[PDB]
Amino acid sequence: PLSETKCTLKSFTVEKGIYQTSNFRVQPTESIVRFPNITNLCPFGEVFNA
Amino acid sequence: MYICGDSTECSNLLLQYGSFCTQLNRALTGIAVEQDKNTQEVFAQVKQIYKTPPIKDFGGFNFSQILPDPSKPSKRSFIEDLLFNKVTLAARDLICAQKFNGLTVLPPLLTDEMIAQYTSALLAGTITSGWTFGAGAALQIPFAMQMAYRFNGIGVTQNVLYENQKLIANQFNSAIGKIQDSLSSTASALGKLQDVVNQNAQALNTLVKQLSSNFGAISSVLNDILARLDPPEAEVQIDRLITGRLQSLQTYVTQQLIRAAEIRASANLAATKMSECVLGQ
Amino acid sequence: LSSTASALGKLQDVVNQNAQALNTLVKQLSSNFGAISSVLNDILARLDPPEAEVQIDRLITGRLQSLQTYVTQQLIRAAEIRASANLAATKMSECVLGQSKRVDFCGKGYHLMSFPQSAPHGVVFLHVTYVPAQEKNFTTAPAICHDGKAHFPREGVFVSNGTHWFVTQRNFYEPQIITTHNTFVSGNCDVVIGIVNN
Amino acid sequence: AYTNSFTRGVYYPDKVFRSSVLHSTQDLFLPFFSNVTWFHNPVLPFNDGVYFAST
Amino acid sequence: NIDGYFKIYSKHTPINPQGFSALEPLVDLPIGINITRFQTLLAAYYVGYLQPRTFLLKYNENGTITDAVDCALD
Amino acid sequence: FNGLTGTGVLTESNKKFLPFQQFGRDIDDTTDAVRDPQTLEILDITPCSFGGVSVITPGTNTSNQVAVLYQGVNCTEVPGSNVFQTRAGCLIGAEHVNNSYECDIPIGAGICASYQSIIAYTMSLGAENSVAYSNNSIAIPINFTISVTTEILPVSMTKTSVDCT
Ligand SMILES: *[C@@H]1O[C@H](CO)[C@@H](O[C@@H]2O[C@H](CO)[C@@H](O)[C@H](O)[C@H]2NC(C)=O)[C@H](O)[C@H]1NC(C)=O
Ligand SMILES: *[C@@H]1O[C@H](CO)[C@@H](O[C@@H]2O[C@H](CO)[C@@H](O)[C@H](O)[C@H]2NC(C)=O)[C@H](O)[C@H]1NC(C)=O
Ligand SMILES: *[C@@H]1O[C@H](CO)[C@@H](O[C@@H]2O[C@H](CO)[C@@H](O)[C@H](O)[C@H]2NC(C)=O)[C@H](O)[C@H]1NC(C)=O
Ligand SMILES: *[C@@H]1O[C@H](CO)[C@@H](O[C@@H]2O[C@H](CO)[C@@H](O)[C@H](O)[C@H]2NC(C)=O)[C@H](O)[C@H]1NC(C)=O
Ligand SMILES: *[C@@H]1O[C@H](CO)[C@@H](O[C@@H]2O[C@H](CO)[C@@H](O)[C@H](O)[C@H]2NC(C)=O)[C@H](O)[C@H]1NC(C)=O
Ligand SMILES: *[C@@H]1O[C@H](CO)[C@@H](O[C@@H]2O[C@H](CO)[C@@H](O)[C@H](O)[C@H]2NC(C)=O)[C@H](O)[C@H]1NC(C)=O
Ligand SMILES: *[C@@H]1O[C@H](CO)[C@@H](O[C@@H]2O[C@H](CO)[C@@H](O)[C@H](O)[C@H]2NC(C)=O)[C@H](O)[C@H]1NC(C)=O
Ligand SMILES: *[C@@H]1O[C@H](CO)[C@@H](O[C@@H]2O[C@H](CO)[C@@H](O)[C@H](O)[C@H]2NC(C)=O)[C@H](O)[C@H]1NC(C)=O
Ligand SMILES: *[C@@H]1O[C@H](CO)[C@@H](O[C@@H]2O[C@H](CO)[C@@H](O)[C@H](O)[C@H]2NC(C)=O)[C@H](O)[C@H]1NC(C)=O
Ligand SMILES: *[C@@H]1O[C@H](CO)[C@@H](O[C@@H]2O[C@H](CO)[C@@H](O)[C@H](O)[C@H]2NC(C)=O)[C@H](O)[C@H]1NC(C)=O
Ligand SMILES: *[C@@H]1O[C@H](CO)[C@@H](O)[C@H](O)[C@H]1NC(C)=O
Ligand SMILES: *[C@@H]1O[C@H](CO)[C@@H](O)[C@H](O)[C@H]1NC(C)=O
Ligand SMILES: *[C@@H]1O[C@H](CO)[C@@H](O)[C@H](O)[C@H]1NC(C)=O
Ligand SMILES: *[C@@H]1O[C@H](CO)[C@@H](O)[C@H](O)[C@H]1NC(C)=O
Ligand SMILES: *[C@@H]1O[C@H](CO)[C@@H](O)[C@H](O)[C@H]1NC(C)=O
């Protein structure tokens, strides 16, 4: 991180204190998709198993 | 995060407008450090922490409703508790101040109990030693003689105090009880603080509310627009949304700068009053 | 002053803020702003007027936005500097040209005098102040009962060193004997709380 | 008769839950303190919605 | 009826006008017809008509509507 | 979930949805809870954490050690050195003591780190003393000193002019 502070201040010496470097975000790992129960499916065997 | 919202093409479009984020963050950080300096210079007027004597015989005056008590955990006095309960609009419900859109509330540098310790130190010093603790080191002096010296400074001879000590003590006790009751019962007495809080909250709310406007594009959400059209010709709408949100952000920052200026003026006035009317006459 | 640094923090901060604002104004001239090139000459001399108009319009609106922002920031900063200059004018009018009886306005202690000095873009005051030291205890009393009457001090306070009673001024220990010329009488003493025979 | 619909006819505009807030909506409502044409059959018009009460 | 969807709300059977009670949706039907008139089957029924308006609704602590005010009355 | 798309952390909740209601909402039209269409249960939604980092340094002239403070994140999902959990975020690389010194790098909520090894502790307002208040005693100085101070005040800044064209 010291190199990051040196970048942000644009100097090769940094005085005593607290500095802000950047921000981070937690990256999502998984994708979840949900849909209701599969019911009343289209009749297909009534024109085949007739 | 506020403008784009986690999309690579939006970031690619945005990075070519210059370095607006840099000066925005610089302005906000300047405001925050100014606030910390405000509080520090208002309260920290003393070097040590004087403590009230265990035995209280202040010539008949009764201070028990201002000096802190040990039963409460926060070590705040009675009037301070009335004033804290009256401002309705942090235990453990913390580390949860962030919102869905990128915006955060940083915690103040001086915790409430430290401010309580400061005011207790100031008030015990001025009860025991007078004003001499603002010039050099505290020098004790009984309260009756300090009150006689304080009469003698408005042109009233000091005979008037020692033959009317009981009348004055009774009037002071009655007046302090009366102010306690008036503050406890009557509401709408803390106008200034509540107005400040309401103004800040309303500005934040309208800033958030502004996020859901078409601005002349197809829609108000980037994902739908980028997923419905083609990248060669879906960049104009993204550009429109970027420009609109930049405009709203600049407006909000400027309003905060103005308000911070006026609060700074008020803090300076409070520091002057606290230095000239408490630590002296 | 000569050895230690960082005393002149405020003036240096002002200069740094102004320099940074000007630099970030100048630096905004290389941004594309949605056009096809940052430089105006090539884009003017490389395409037809119908599209050159659009590109130049985008560049113009971007640059106007940047310039407006810079002007507004300058106005805010000038306002705060004006407030500070008014405070300095007041302080020089009151503490240099006269003695200030208002507490903690000029220094820490009682005020005696001030001397001003210049600086690059500011002023520097050298206040001179009085500060006591080496205290003691003694034993006080509000009145003295003599012949049934109560005597109070004109200016000063009664103290005792163990055996005798004296009147001394508040801010310095210079004991004096008690005579009628520096004490005044008011009524009998059966109502004052802490009278002492003498 | 032409009795007055005092405060009748507010219906949940949508399926979004919401708790202890005050919302402002723009929707097709029956205005407060209006006349309802009592009846006792005619082919009444429809003209974008109808409230129908009975007892 | 709005853009192809025919919506029927209701409050079914309140037990005793006057008062306040919101109406919860029952059915939505996706057809879409040029519709202009209607007629009941076989008895006295009050009838009222709906028009665009702006309302302010106060939701309960449990998601139920407990109060509402008009916005163009007085 | 059933059309609506978003990013977040799903938690078991205890809301009281009405049967015809599908998904909840907040004050500012930001989704808060959703009913899952498989078992009819309520799931609260919490956005994934963020927060700017910061670096605490004692100055390159002294040493090259730093302590990294993450702001406003429960210090469990941060990923080396001692991990300190405070009320302003969490510190990495700074050891915690049980004392109180007046401090010089304030980081917040009463905590403020300083160099020794980079420790982090709680402020101490001042040396706690008590004056022996008695109702018949005073304290009169017997000597004095004369002290000279300074004050620095800016009065003007640089004048600049810019031509628009
Ligand atoms: C969707 O289907 C699943 C599985 O067919 C149902 O889950 C079962 O629900 C019954 C309720 O009568 C329970 O007794 C079973 O224990 C459940 N089994 C499992 C594996 O979950 C679910 O209830 C159905 N939901 C809807 C809304 O139709
Ligand atoms: C100074 O004022 C306080 C505040 O009233 C007095 O405390 C009261 O004490 C009496 C007797 O102990 C109680 O009955 C009251 O309830 C107390 N007041 C409150 C508000 O609780 C205190 O007594 C006063 N000082 C002296 C020396 O009497
Ligand atoms: C001066 O005013 C005070 C109160 O403002 C008077 O004191 C009151 O006198 C009455 C009658 O003697 C008593 O019942 C009250 O208890 C007193 N009040 C207090 C607080 O002690 C006083 O009498 C007035 N003096 C003159 C000369 O008018
Ligand atoms: C308090 O001060 C008085 C006045 O100076 C002291 O009285 C004198 O003390 C000196 C010696 O300390 C003697 O030589 C004088 O004769 C004393 N004067 C008289 C009139 O008797 C007194 O001693 C001091 N108190 C103490 C405890 O030293
Ligand atoms: C100052 O000193 C004390 C402070 O509490 C009090 O003096 C008491 O006075 C009574 C009656 O005169 C005596 O019975 C006590 O023994 C005294 N106590 C002490 C410690 O001296 C009173 O408040 C004040 N006394 C004087 C004389 O001013
Ligand atoms: C100060 O002197 C007066 C005058 O002698 C004293 O007053 C006497 O007190 C005694 C005892 O209380 C009484 O018996 C007398 O009647 C009072 N009067 C006279 C003329 O003697 C007073 O007590 C003295 N006080 C002190 C602290 O020494
Ligand atoms: C909102 O709903 C909750 C939970 O359904 C209610 O809280 C409890 O509901 C049970 C249901 O019989 C009662 O027996 C309890 O007395 C309720 N407790 C409390 C603290 O209210 C709540 O009452 C409902 N609020 C309404 C309907 O306004
Ligand atoms: C960071 O998150 C953890 C996990 O939730 C917190 O530890 C729990 O905190 C809750 C209160 O928020 C307690 O009821 C649990 O007993 C804690 N331990 C568990 C769940 O194992 C931790 O407090 C959070 N850190 C904070 C808030 O600073
Ligand atoms: C005046 O007398 C008081 C009481 O005798 C002194 O206060 C105490 O001084 C002793 C000196 O050893 C300390 O140990 C105590 O802690 C002091 N009391 C308190 C409450 O702090 C006081 O120091 C004397 N004044 C001077 C100038 O010596
Ligand atoms: C008041 O303080 C001053 C110094 O602050 C004392 O003067 C010093 O006295 C010592 C002892 O003789 C000398 O060595 C110094 O040279 C003196 N300083 C100066 C500047 O002259 C002075 O004595 C103190 N007052 C009293 C009454 O003791
Ligand atoms: C007809 O029945 C057979 C089972 O005998 C099944 O495998 C087939 O899928 C059915 N036809 C259709 C169209 O489903
Ligand atoms: C209903 O109509 C009658 C007459 O047709 C009229 O007097 C009355 O004011 C109307 N009610 C309202 C609420 O306008
Ligand atoms: C009504 O009929 C017109 C044609 O006359 C058609 O354009 C429109 O879509 C129809 N709408 C409905 C709701 O049936
Ligand atoms: C670096 O400079 C600072 C400036 O005050 C000084 O305090 C420190 O001791 C210096 N470090 C070394 C190693 O000399
Ligand atoms: C501080 O003291 C407590 C109790 O004495 C102890 O449990 C804790 O470990 C100490 N902390 C440190 C950093 O030594």
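Residues 196-211, 217-242, 263-294, in that order, are what chain E shows, numbered as in Swiss-Prot.
Note that Cβ sites are derived from N, Cα and C of the backbone, with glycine treated the same way.
What Swiss-Prot says about the mutagenesis result for E:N234 to Q is this: Increased resistance to neutralizing antibodies. Other C-beta atoms found within 10 angstroms of the C-beta of E:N234 (mutagenesis position) number 5, with every protein chain shown included.
For the recorded site, E:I210 (variant position), the DSSP three-state label reads coil. Where Swiss-Prot documents E:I210 to V as a natural variant, the accompanying text is: In strain: Omicron/BA.2.75.
Its Cβ taken as reference, E:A222 (variant position) is surrounded by 15 other Cβ atoms within 10 Å in the chains shown. Recorded in Swiss-Prot as a natural variant, E:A222 to V carries the remark: In strain: 20A.EU1.
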(Q) Given a separation of at least six residues and a C-beta threshold under 8 Å, show me what packs close to E:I210 (variant position) in the same chain. (A) none
Q: Let me know the DSSP-derived helix, strand or coil state of E:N234 (mutagenesis position), please.
A: coil
(Q) Taking ligand 6 as the reference and 6 angstroms as the Cβ limit (strictly under), which recorded positions among E:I210, E:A222, E:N234 are close? (A) none
(Q) Can you tell me the CA-to-CA distance separating E:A222 (variant position) and E:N234 (mutagenesis position), as a whole number of Å? (A) 29
